[PDB]
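First comes the structure, then the notes that go with it.
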Amino acid sequence: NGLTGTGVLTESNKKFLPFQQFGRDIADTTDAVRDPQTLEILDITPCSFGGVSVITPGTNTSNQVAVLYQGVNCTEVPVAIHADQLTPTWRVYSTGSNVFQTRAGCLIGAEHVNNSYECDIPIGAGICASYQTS
Amino acid sequence: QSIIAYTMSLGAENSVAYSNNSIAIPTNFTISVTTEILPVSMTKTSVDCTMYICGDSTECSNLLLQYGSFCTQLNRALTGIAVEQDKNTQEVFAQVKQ
Amino acid sequence: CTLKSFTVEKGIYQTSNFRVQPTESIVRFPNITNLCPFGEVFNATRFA
Amino acid sequence: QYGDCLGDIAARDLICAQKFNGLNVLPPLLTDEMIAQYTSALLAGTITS
Amino acid sequence: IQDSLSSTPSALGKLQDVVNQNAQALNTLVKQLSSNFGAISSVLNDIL
Ligand SMILES: *[C@@H]1O[C@H](CO)[C@@H](O[C@@H]2O[C@H](CO)[C@@H](O[C@@H]3O[C@H](CO)[C@@H](O)[C@H](O)[C@@H]3O)[C@H](O)[C@H]2NC(C)=O)[C@H](O)[C@H]1NC(C)=O
Ligand SMILES: *[C@@H]1O[C@H](CO)[C@@H](O[C@@H]2O[C@H](CO)[C@@H](O)[C@H](O)[C@H]2NC(C)=O)[C@H](O)[C@H]1NC(C)=O
Ligand SMILES: *[C@@H]1O[C@H](CO)[C@@H](O[C@@H]2O[C@H](CO)[C@@H](O)[C@H](O)[C@H]2NC(C)=O)[C@H](O)[C@H]1NC(C)=O
Ligand SMILES: *[C@@H]1O[C@H](CO)[C@@H](O)[C@H](O)[C@H]1NC(C)=O
Ligand SMILES: *[C@@H]1O[C@H](CO)[C@@H](O)[C@H](O)[C@H]1NC(C)=O
Ligand SMILES: *[C@@H]1O[C@H](CO)[C@@H](O)[C@H](O)[C@H]1NC(C)=O
């Protein structure tokens, strides 16, 4: 009905009154809408995932990299980042199988060892990373 | 019960007797424990410019990329603050090696 | 790209949003049948 | 957690809203357990040595 | 000492503001997103 927006839509359960047609956020942006034809309610959600941090051991030594997804549980990382909608080079770091779960989120591109050295490249929540032995 | 306005008090006056030939010496003592509180670290934070300013729109990002080296500077500043916080905590607490 | 350099040292880095994703378009409109009578105004025999 | 924001807990309780716009809060390096361990070590050293 | 920390709540005020003020500042930022800044309307996609 002229409301122009960009984001995924989901079936909602909000308790609209019969005379209402919008829904607003704390920042006062459109959040829920009602279909003009049939009386159903939709919740919107933006598509960017402000997010991922990148860990490198320095380009002067190696080009390998690791990625930390912040505050997202990595059972649903493919869904939350839209892995199937991106280039395969991103799907490589999405899939992983070198998947570690940390309090800060989920880390991909490194292996977890029991023995504990000093800290080399800080990460957080008590976890550090480093580049070594190939 | 009501609200009242007044000139506040400076404390309790207690004059001390002074003389050129007399001294005062204690006989008993006591032990006290006092508490003081010091802040150390503040909350880290980080901002993504393309998300905040030009949220998921192609035209806005295209116009923004010509401005360029603004949110890079912001990222550098916030990174400095974030690292400095951990530096403060490590300095104040990790004092003993063993 | 974010740091605008060809060299990068150690340490964690924060990245902006640069990935490009295609997106479809959807439009929803209500039922409507009759036509607007703009011609009647435009074909008025006399203007006040 | 982001999964909490995906669902319907309190309809964007002012933390999910500030995370959907790019703003983020980052972990401290040392959790409370390590700090408590340092504190206990210092206290024990003081009372013994 | 225990009683004091269990009785005088404001004794920890020095550690409370360092939180509250922080949050307040950040909140203001989000509200500034609703500003118009001299354009037709604050919604970007709308005028787009
Ligand atoms: C220096 O000051 C201290 C602190 O007041 C004096 O110790 C106190 O001495 C009195 C009397 O000797 C104690 O009171 C007694 O308590 C017992 C119960 O334990 C009761 O049965 C007695 O009838 C009497 O009331 C008091 O408890 C004690 N203080 C503490 C903390 O134990 C000390 O005597 C003073 N020294 C000099 C040289 O004056
Ligand atoms: C990701 O989600 C799963 C399930 O939603 C979490 O798995 C459970 O986590 C709880 C922690 O409260 C454990 O007590 C259970 O044993 C876990 N069950 C299984 C089957 O794994 C998982 O912890 C979440 N990841 C986090 C929180 O990092
Ligand atoms: C006019 O709007 C009505 C809304 O109820 C449409 O009627 C129903 O639309 C749903 C769409 O989900 C169909 O499943 C039903 O079969 C429709 N029922 C009837 C009795 O039509 C209706 O289709 C709209 N008009 C047109 C021309 O599509
Ligand atoms: C790595 O650092 C050394 C330091 O002397 C420098 O000479 C070298 O050029 C750097 N590597 C590259 C690829 O520039
Ligand atoms: C750590 O110890 C556990 C305990 O048996 C073991 O299952 C695991 O494989 C060990 N991991 C490493 C990296 O040594
Ligand atoms: C009425 O307006 C329409 C314009 O679309 C056109 O048919 C004509 O200009 C006018 N007169 C008649 C007789 O249609």
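Residues 690-787, in that order, are what chain B shows, numbered as in Swiss-Prot.
So how was this one determined? The header says electron microscopy, 3.5 Å.
A Cβ is built for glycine as well, from the same backbone N, Cα and C atoms used for every other residue.
For the natural variant B:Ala701 to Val, Swiss-Prot gives this note: In strain: Beta/B.1.351, Iota/B.1.526. The structure shown keeps the original residue. Quoted from Swiss-Prot, the note on natural variant B:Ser704 to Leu is: In strain: Omicron/BA.2.12.1. According to Swiss-Prot, the natural variant B:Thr716 to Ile carries the following note: In strain: Alpha/B.1.1.7. Swiss-Prot lists B:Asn764 to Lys among its natural variants, and the accompanying note reads: In strain: Omicron/BA.1, Omicron/BA.2, Omicron/BA.2.12.1, Omicron/BA.2.75, Omicron/BA.4, Omicron/BA.5, Omicron/BQ.1.1, Omicron/XBB.1.5, Omicron/EG.5.1.
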Message: Could you check which of the variant positions B:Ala701, B:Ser704, B:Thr716 is the closest Cα neighbour of B:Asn764 (variant position)?
response: B:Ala701
- line: Cβ atoms other than its own within 10 Å of the Cβ of B:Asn764 (variant position), all chains, total 20
- prompt: Cα of B:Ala701 (variant position) to Cα of B:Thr716 (variant position): how many Å, rounded?
  reply: 25
- request: Would you count the other C-beta atoms found within 10 angstroms of the C-beta of B:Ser704 (variant position) for me?
  value: 5
- line: Which of the variant positions B:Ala701, B:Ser704, B:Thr716, B:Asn764 sit near chain C? With a CB under 8 A, the answer is B:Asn764
- prompt: Per DSSP, to which secondary structure element type does B:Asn764 (variant position) belong, with helix, strand and coil as the options?
  reply: helix
